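Peer 1: Questions regarding the structure given below will be posed in turn.
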Amino acid sequence: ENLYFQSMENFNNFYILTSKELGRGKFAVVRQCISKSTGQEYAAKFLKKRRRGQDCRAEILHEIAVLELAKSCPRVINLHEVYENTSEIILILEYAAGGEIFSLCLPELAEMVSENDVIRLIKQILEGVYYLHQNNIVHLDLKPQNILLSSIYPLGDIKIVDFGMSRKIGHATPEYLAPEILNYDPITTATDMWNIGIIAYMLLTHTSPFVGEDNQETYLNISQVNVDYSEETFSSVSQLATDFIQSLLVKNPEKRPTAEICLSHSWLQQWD
Ligand SMILES: Nc1ncnc2c1ncn2[C@@H]1O[C@H](COP(=O)(O)OP(=O)(O)O)[C@@H](O)[C@H]1O
Ligand SMILES: [Mg+2]
């Protein structure tokens, strides 16, 4: 096996690693690194080329092709360089200092995020999805863990990441799965819109809308679209926001609005 991308020696020459691990999957790790020339912080995603005994180098090239396609889009993370060694392909990514948007979905920070801030973040997440949908790209993993912030004090901008599941239209955690995934119905752009309803639901209420005691109850709630819309949970959430979410959390994908229509919802129109 020959190496396509730059050599690992160049990486150790231009960049220094730190002890800071930003994320760790099964076959991927994200460590922080700094440029020896400029002292700028970057994020290095090490991806293993062999997963479960399969040479997965092709899928990594697919994820690079997608990142490269959406470089002009600022709602998508920027790819700067690529390096490769015997077992790893390394992606040098724009650093997102704010971290996962998952942080704001916790009651521990509900006191600093106002409805006006969610409107701005939701509007930003849509502009990225719109761009991706313009180019027949579907993310499929739009979970709060794969949506980051450029900062937190003050709240920064959106940066989408993790394109390991990006396909084209019409292709082949439980709580973030759409109901048409459980029916095996073909993929569709509307599948990403279901996940945006959960992001908005999780930010405004600070609770997951479908997770149950065990996975059995989780899958049931999804396939039944059983969501908690009670007054106790929405007593301090606008009705416009509710209309926005309910229009997205519906079982039939063809009924969910597109990314273009969502930007026209009366909830997102206000001088900020
Ligand atoms: N550019 C980045 N800046 C800061 N943190 C990142 C960045 N990219 C990824 N992370 C962190 O690493 C975690 C996992 O990265 P990800 O691209 O989703 O790989 P995977 O899902 O395959 O494990 C993310 O949830 C995020 O917390
Ligand atoms: Mg992830």
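Counting begins at 1 with the first residue displayed.
Per the header of the entry, the method used was X-ray crystallography, 2.8 Å.
Backbone N, Cα and C atoms are what each Cβ position is placed from, and that goes for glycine too.
Annotation comment: Swiss-Prot describes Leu22, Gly23, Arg24, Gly25, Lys26, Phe27, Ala28, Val29, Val30, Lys45 as ATP binding site. For the mutagenesis of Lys45 to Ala (Swiss-Prot position 62), Swiss-Prot gives this note: Loss of activity and of apoptotic function. The structure shown keeps the original residue. Feature annotation from Swiss-Prot assigns active site, proton acceptor to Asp141; the stated evidence is sequence analysis.
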Peer 1: Counting every protein chain present, what is the number of Cβ atoms, excluding its own, within 10 Å of the Cβ of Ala28 (ATP binding site)?
Peer 2: 18
Peer 1: What residue among the recorded positions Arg24, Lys26, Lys45 has the most other CB atoms lying within 10 A of its CB?
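Peer 2: Buried the deepest by this measure is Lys45.
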Peer 1: Excluding near sequence neighbours, so keeping only residues 6 or more apart in the same chain, what lies with its CB under 8 A of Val30 (ATP binding site)?
Peer 2: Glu21, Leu22, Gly23, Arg24, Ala43, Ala44, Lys45, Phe46
Peer 1: Write down the Cα-Cα distance for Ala28 (ATP binding site) and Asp141 (active site, proton acceptor), rounded and given in Å.
Peer 2: 16
Peer 1: Once the DSSP letters are reduced so that anything not helix or strand counts as coil, what is the residue listed as 'active site, proton acceptor'?
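Peer 2: The three-state answer is coil.
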Peer 1: What's the end-to-end span in Å, taking the Cα of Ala172 and the Cα of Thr173, for the 8-residue unmodelled region?
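Peer 2: In this entry the gap's Cα endpoints measure 18 Å apart.
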Peer 1: If you pair up every Cα among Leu22, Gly23, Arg24, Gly25, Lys26, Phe27, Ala28, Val29, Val30, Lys45, the residues annotated as binding ATP, what's the maximum separation in angstrom, rounded to an integer?
Peer 2: 14
Peer 1: Near ligand 1, which of the recorded positions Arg24, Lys26, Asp141 have CB less than 6 Å from any of its atoms?
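Peer 2: Once distances to ligand 1 are taken from each Cβ, none falls under 6 Å.
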Peer 1: Which are the residues of the chain, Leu22, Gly23, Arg24, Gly25, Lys26, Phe27, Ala28, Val29, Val30, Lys45 excluded, whose CB is within 8 A of where the CB atoms of the ATP site average out, their centroid?
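Peer 2: The surrounding set, listed in chain order, is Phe46, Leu47.
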